[PDB]
Amino acid sequence: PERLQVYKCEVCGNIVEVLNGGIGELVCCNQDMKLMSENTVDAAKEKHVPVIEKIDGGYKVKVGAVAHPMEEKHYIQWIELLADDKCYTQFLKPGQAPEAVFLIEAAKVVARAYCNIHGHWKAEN
Amino acid sequence: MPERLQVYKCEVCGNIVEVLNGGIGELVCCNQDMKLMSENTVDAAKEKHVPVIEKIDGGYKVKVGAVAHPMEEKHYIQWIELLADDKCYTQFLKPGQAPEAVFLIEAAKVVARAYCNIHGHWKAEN
Ligand SMILES: [O-][O-]
Ligand SMILES: [Ca+2]
Ligand SMILES: [Ca+2]
Ligand SMILES: [Ca+2]
Ligand SMILES: [Fe+3]
Ligand SMILES: [Fe+3]
Ligand SMILES: [Fe+3]
Ligand SMILES: [Fe+3]
């Protein structure tokens, strides 16, 4: 695994993010954890692909062109902004708006989002 | 059983992961249980590992520790993390850099964490 990759255990639901890479395979419930590759799930891109809005002193990210549902059983668990060697995560809860604001200085940024149902998604400016 | 924000390490291959979503199953790697890296439990110089939090205009500046920790290839602070509310901001570092990070954020209460490749996980709060 490599830094920043997200793995999920399809059996029990554990989901982790890599802070330090290594050669070993992450395992849970007696099976290799699944690498959650961005934008691979067959889902509505207009509801999952993060939309990056540049603002003075940072960025605002909303998932996706169409506000994603934020229901108890279907919501965006978090939004993440990757800039340089920074990884900013904003966890969300059902009922909140599917968006986040990040105060940071960086021209190129990658925005990621995770739907408990539809997986990992990303976009860059 | 993993809980959000916990950090686990495989002492064999060196994989280190942070929990985003908890659950029942135990994390395993290289045929052994991954080790939960509990904060401030390692026997090391607290003045070099416990993060010091400094409030600044529009955020916080965090340094590791009151005495600058080494940033060598074989001994350095791998990252500094700031926790506030449902926010988890991480600044990864590299040998040769200063053992510090600046976070622009609006939060009266914050927890700062740091990880030394040799001496483990450490934290402090304001
Ligand atoms: O449908 O998200
Ligand atoms: Ca993180
Ligand atoms: Ca065990
Ligand atoms: Ca155990
Ligand atoms: Fe391992
Ligand atoms: Fe969805
Ligand atoms: Fe599991
Ligand atoms: Fe150390």
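Since chain A takes its numbers from Swiss-Prot, the residues it shows come out as 2-126.
From the backbone N, Cα and C atoms, a Cβ is placed for every residue, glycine too.
Secondary structure at A:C10 (Fe cation 1 binding site), as computed by DSSP, is coil. Taken from Swiss-Prot, the feature Fe cation 1 binding site covers A:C10, A:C13, A:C29, A:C30.
Per Swiss-Prot, the feature Fe cation 2 binding site maps to A:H49, A:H69, A:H75, A:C116, A:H119. Taking a C-beta cut-off of under 8 Å and a sequence gap of six or more, A:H119 (Fe cation 2 binding site) has these contacts in its own chain: A:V42, A:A44, A:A45, A:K48, A:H49.
Cβ contacts within 10 Å of A:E47 (mutagenesis position), excluding its own Cβ and spanning all protein chains shown: 12. In Swiss-Prot, the entry for mutagenesis A:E47 to A states: No effect. The structure shown retains the original residue.
Record note (Swiss-Prot) on the mutagenesis of A:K48 to I: Decrease in reaction rate. Within 10 Å of the C-beta of A:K48 (mutagenesis position) we count 18 further C-beta atoms, all protein chains included.
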Which listed residue (A:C10, A:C30) has most other Cβ within 10 Å, given these are binding-site residues: A:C10
Residues near A:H75 (Fe cation 2 binding site) in space but at least six apart in sequence (CB under 8 A): A:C116, A:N117, A:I118
Which same-chain residues, if any, lie at least 6 apart from A:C29 (Fe cation 1 binding site) yet have Cβ under 8 Å of it: A:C10, A:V12, A:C13, A:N15
Residues near A:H69 (Fe cation 2 binding site) in space but at least six apart in sequence (CB under 8 A): A:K48, A:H49, A:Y76, A:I77, A:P99, A:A114, A:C116
